[PDB]
Every structure is written in C-alpha cells, then in structure tokens.
Amino acid sequence: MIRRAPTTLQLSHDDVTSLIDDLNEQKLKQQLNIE
Amino acid sequence: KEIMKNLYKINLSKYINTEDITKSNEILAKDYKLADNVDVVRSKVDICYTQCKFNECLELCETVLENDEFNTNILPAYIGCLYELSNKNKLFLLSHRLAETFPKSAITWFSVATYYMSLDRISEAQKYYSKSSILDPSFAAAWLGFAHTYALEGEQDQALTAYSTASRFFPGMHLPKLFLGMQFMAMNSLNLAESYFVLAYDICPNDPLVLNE
C-alpha cells in the first residue's frame, strides 16, 4: 500500500529569532561588566 | 483437516496473533514440502510488510516473482516495498510490462501512478490513481494514493474528503484513518487527530508511523 511520507518538523523563524535576541542580550551582559 | 486447518489459518489477518502464523509457516514447511508454495510466500511477504521489513520483502518477492511475475495477489506488496526503497527503474520496468499485459486491470494503473510518485509527478498520478480507483472499488491502495496525491500536490481540502471516503468504504483498516490524522496534523486540527490516532493505535501497537505521529 502507498505509505505516506512522514511529516517532518521544521525549524521556525520565530524561535531562532528568540534565540538570536537572547544571545544579543547575553553578549550585552558582560560588556558593561568588563567596563 | 490436519493440513487444511493450517492452510486456512495462513490466510487470516497478520496484525494480531502474528507468532502463530509464523509457527504455522514452519509447520507447513516441514512434513509437507509446501515451502515452495506461492501462498506460503505471500503469507511471509505480508508478515514482513506488517513489521516494515521492506528489504526482506524485496528479496523474497523477487525470488517468487522470477518464477511468476504477474501474480496479482503478490504484486501489491511488491509495489509497496519498491516505493518504500525508492527505486524507479525496477518499478518502471514492471509497470510498463504490466500495462501491456493486463490493460484493463486496476493494478497496472496503480503501478503507473506509483512510478510517477517515485518520480514526484503529482499531476499525472492524480489521473492514474483516479483510473485505478474507478476500475476497482475494493482497492484501498487507490484511495490512499489518491488522497496522497492531493496532499503532496498542495491542496488538502479535497484530500480530506478523499481520506474520509477511503475510511468509510473499508471499516476496520487503521491505515486510512492514520493518514487522515496526519492530514489533520497538516491542517493544525489536533482535536480529531487525538481520537483518530488512538483508534489507529488500538490495533497497531508497534510500527514506526503510529509512534512517530
């Protein structure tokens, strides 16, 4: 019988934007600490 | 009756009480030299198909098909296993020979549609699954492939009715309902998908598709 191709999860744009933002404040954290 | 009971026991469904089917297979293999029988081979191929052992499917069915290449009982499992392995040359040869052998059978047109699906040409598979479905009302493969062609085409509204129609003509077969639940997943309607997945899993406790879904 024709088995369906299983659905595949996709890396959304929203979560990767959230992570890139979090990294920006992450690097912004110690730059003032260094100063 | 000592042999007739086992021969009849061979042909029931494979999902449940699988181990007894295997034991009967070896029972037939001993003391009756019926290991070369075609129907024993069909039972083993369907057994391997239930557990998705597609490589063992291909090897055994290639051994049996060399003797006889047009056994309509055998062919659907072989086409399914070919599409799983995703090889187009063997499917193309078999489909084009079957087209010129049995023009009025639905199996050959179903095979042509499967070849196009291995080639990802959804538009021709639409028509060539419709033809096979029209030719044989009792050919569930045609409905599932037809709804798959809708789903892979891009539109899903018609595929919804297609999978529902496939489910209604064949009560008791989990797989059309499972495919319909995946389409509900594709449409982000999980409430019905919960019940549909549960009903499909009621009879398929161990298979990759159900657990993955």
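Following Swiss-Prot, chain B residues are numbered 426-638, in order.
So how was this one determined? The header says electron microscopy, 4.9 Å.
Cβ coordinates come from backbone N, Cα and C, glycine included.
The Cβ of B:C482 (mutagenesis position) lies under 8 Å from the Cβ of B:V470, B:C473, B:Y474, B:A502, B:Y503, B:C506, each of these being in the same chain and 6 or more residues away along the sequence. According to DSSP, B:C482 (mutagenesis position) sits within a helical segment. Quoted from Swiss-Prot for the published mutagenesis B:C482 to Y: In CDC16-264; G2/M cell cycle arrest at 36 degrees Celsius.
Look at B:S530 (mutagenesis position): DSSP puts it in coil. Packing around B:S530 (mutagenesis position) is summarised by its Cβ count: 18 other Cβ atoms lie within 10 angstroms of its Cβ, all protein chains included. Among the mutagenesis entries in Swiss-Prot is B:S530 to P, noted as: In CDC16-183; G2/M cell cycle arrest at 37 degrees Celsius.
For B:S557 (mutagenesis position), the Cβ neighbour count at a 10 Å cut-off comes to 25, with all displayed protein chains included. Quoted from Swiss-Prot, the note on mutagenesis experiment B:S557 to F is: In CDC16-1; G2/M cell cycle arrest at 36 degrees Celsius.
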